[PDB]
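See structure below.
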Amino acid sequence: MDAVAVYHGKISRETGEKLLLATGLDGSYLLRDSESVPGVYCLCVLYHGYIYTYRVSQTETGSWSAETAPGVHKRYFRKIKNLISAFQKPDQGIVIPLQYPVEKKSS
Amino acid sequence: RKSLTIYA
């Protein structure tokens, strides 16, 4: 189900923020287990020394959808890996398209 | 230190 390479696992929002900061590469991203919201994943993104987090959860239809800023419809993907692949291009309702996968101890 | 997270 959770077939993601950039899955740090159970890490506080601070850890994910410090991780991207250390990288120093825009477009970088990772995954974290929302503490306040158990069961939901958060996709962090590096941009101008910032960490944008998006709500990624699996619906009852077995699909993965991302929740971004208003005015942007949430696309439904069949696989979680397909989500990250779609965010690898402009025009996706985000601050910046992924460009530097923050591998979890596999760089 | 301040706020490196912005969420969405």
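Shown for chain B, in order and in Swiss-Prot numbering: 275-282.
The backbone N, Cα and C atoms fix where each Cβ goes, and this holds for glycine too.
B:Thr279 to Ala appears in Swiss-Prot as a published mutagenesis result, with the remark: Disrupts interaction with SH2D1A; when associated with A-325. Remark: B:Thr279 (mutagenesis position) has no non-local neighbours by Cβ distance under 8 Å and separation of at least 6 in sequence.
DSSP classifies B:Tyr281 (mutagenesis position) as coil under the three-state reduction. Under a cutoff of 8 A between CB atoms, and with a sequence separation of 6+ in the same chain, B:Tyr281 (mutagenesis position) has no neighbours. Among the mutagenesis experiments that Swiss-Prot reports, B:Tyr281 to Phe is described with the note: Disrupts interaction with SH2D1A; when associated with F-327.
Looking at Swiss-Prot, the entry for mutagenesis of B:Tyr281 to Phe says: Disrupts interaction with INPP5D/SHIP-1 and PTPN11/SHP-2, no effect on interaction with SH2D1A.
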